[PDB]
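A short write-up of the structure that comes next.
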Protein chains: 2
Amino acid sequence: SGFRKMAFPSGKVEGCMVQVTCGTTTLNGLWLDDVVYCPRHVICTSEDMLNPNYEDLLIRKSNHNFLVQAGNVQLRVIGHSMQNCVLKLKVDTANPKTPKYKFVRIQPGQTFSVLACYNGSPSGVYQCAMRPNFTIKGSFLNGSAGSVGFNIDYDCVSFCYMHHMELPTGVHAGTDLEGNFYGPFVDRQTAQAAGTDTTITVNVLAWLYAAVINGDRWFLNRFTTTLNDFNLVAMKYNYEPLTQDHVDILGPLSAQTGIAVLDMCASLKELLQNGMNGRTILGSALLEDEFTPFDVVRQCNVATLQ
Amino acid sequence: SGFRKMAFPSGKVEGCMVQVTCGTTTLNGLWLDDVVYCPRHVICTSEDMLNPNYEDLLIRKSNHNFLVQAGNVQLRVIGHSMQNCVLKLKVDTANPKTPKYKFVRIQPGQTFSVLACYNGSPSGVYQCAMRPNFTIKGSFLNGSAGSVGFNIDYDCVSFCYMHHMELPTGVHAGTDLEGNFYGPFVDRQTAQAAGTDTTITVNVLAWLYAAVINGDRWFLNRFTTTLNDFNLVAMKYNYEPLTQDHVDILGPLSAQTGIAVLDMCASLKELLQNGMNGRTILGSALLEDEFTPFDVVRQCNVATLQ
Ligand code: NA
């Protein structure tokens, strides 16, 4: 029993973090095989960071300008490549702790674990949802760029996020491991705003299924809705529209509870319109939206064969 | 920026986690040097678990009865003994990944990270506080016993919790690494109840101070209270009574912010009675009590030298 936002175990990732210093700017890199991946603004001065021309800045850098440290071992940089907003530093040594891994680009409403690092050294780990406005509500201080987000499936680490920056509102923006930003953001110190965040509807529905399984079911009703009619109400209340892809991932919970997705949608719709009127769901007056259908099935209480 | 319930990186603990099987009963063990620590109820059949005489049940077990797997490597048990509620299985191979470590008994109110494991495979990591009633509100399913709780101090792992059971309320109970239960619980399937789960008042207050440093102080007011009249309200809401000693603990944060502890108490009193009115504090719509007075400032935003 018990619902907790858990991160995946971070060990396979810890053995890949290094420190990357380019002159008087430092951040973290990810060391896989003989390549170290890091945010390209490691080549900037603080002044450069206002309006960098990264191609012009990189021309002035040589392999010797990059100092890469794996604990107490210096790795010699033998080539470098800018790819979108990440730098790929080829080093003379393959990382012996390289896990089986892939790079994947995640979608809003999906979760991943963040390993926050400073100076190449892992600091803490926590679970994030990619918000519909393509920011994450992380915890990140100066020097944390190059920290990565990931999911783990058996032994295979799927890297999906590299941290780059913090917006004026205190939320966080980064790239996938190919170096393309999530969202409309750029790695310059300019006045950028993230769009209005919206509630991740599929995750609230998963939460509601979890509530039913644990016996909390006052909010169920006998009403019917089309998906388009439900989505019109969702958009009014700044909830994300439910897609067929969301309906697919709610399949197992629907099957195990016998509540069709569109019936649980009609139940949510009444919640949005009428509020919760002093009732609670799973012991809270607020609807959770960062437990995915996968999270819910993994942690939900289960039947007991007696 | 950002404020998150963060756990320590779990890599140093992942390398210690093994599966222990005795008959058809399996759970996790902690492999340090040539010893595996696990909950003693691995020797029970399910029917044994109701009212076990552990001494009698252990007498009928031999070394050969314990199967230990570290990944694909089988670890043969070459001695065994019981210590309170844990077993120490001596194995033929010292763990080459043993970190620097110690066993420590934490206090109610203190925090620790949990590496939840099943079949000796680490599954997830999250941060918990030892509740005033000596329970933990974690996410644990069948087969998670033997999962451990820990803090990391640079390179040294302080193991402080080993998981054993779930009470009828869904809350979790366990032991230190010498096998002594936190709280009055016993490792048998009986009708046990924990004491009242109170909110950790000193932790909420430290969090309010961290809020002020970050710039959330909409809850600050000009009112002040005495310790007694605060505790009147505290008991009404099942907050721990605030002692003068707790008041002393908050001295440093009080000096950091210029805010008298009893003035912060006045703000907390008003928040308890009137709620937050749709405002949040450090991104939370609830009063957070899982951050210790030392831990809270580490995530605060800092001054920027311009
Ligand atoms: Na600088």
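Start at 1 and count along the chain as shown; that gives each residue its number.
Just so it is clear, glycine is given a Cβ too, placed from its N, Cα and C backbone atoms.
Swiss-Prot lists B:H41 with the feature active site, for 3CL-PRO activity. Reduced to three states, the DSSP call for B:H41 (active site, for 3CL-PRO activity) is helix. Sequence-distant contacts (6 or more apart, same chain, Cβ under 8 Å) of B:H41 (active site, for 3CL-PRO activity) comprise B:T25, B:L27, B:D48, B:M49, B:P52, B:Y54, B:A145, B:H164, B:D187.
Around the Cβ of B:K90 (variant position), the same chain contributes B:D34, B:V35, B:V77, B:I78, B:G79, B:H80, each under 8 angstroms and 6 or more positions distant in sequence. One natural variant catalogued in Swiss-Prot, B:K90 to R (Swiss-Prot position 3353), is accompanied by this note: In strain: Beta/B.1.351.
Secondary structure from DSSP puts B:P132 (variant position) in coil. Where Swiss-Prot documents B:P132 to H (Swiss-Prot position 3395) as a natural variant, the accompanying text is: In strain: Omicron/BA.1, Omicron/BA.2, Omicron/BA.2.12.1, Omicron/BA.2.75, Omicron/BA.4, Omicron/BA.5, Omicron/BQ.1.1, Omicron/XBB.1.5, Omicron/EG.5.1.
Swiss-Prot lists B:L205 to V (Swiss-Prot position 3468) among its natural variants, and the accompanying note reads: In strain: Zeta/P.2. Around the Cβ of B:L205 (variant position), the number of neighbouring Cβ atoms within 10 Å comes to 28. DSSP assigns B:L205 (variant position) to a helical segment in the three-state reduction.
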Practice prompt. For B:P132 (variant position), just count the other CB atoms lying within 10 A of its CB, please.
Written response: 21
Worksheet item: Just the number: how many Å between the Cα atoms of B:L205 (variant position) and B:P132 (variant position)?
Response: 16
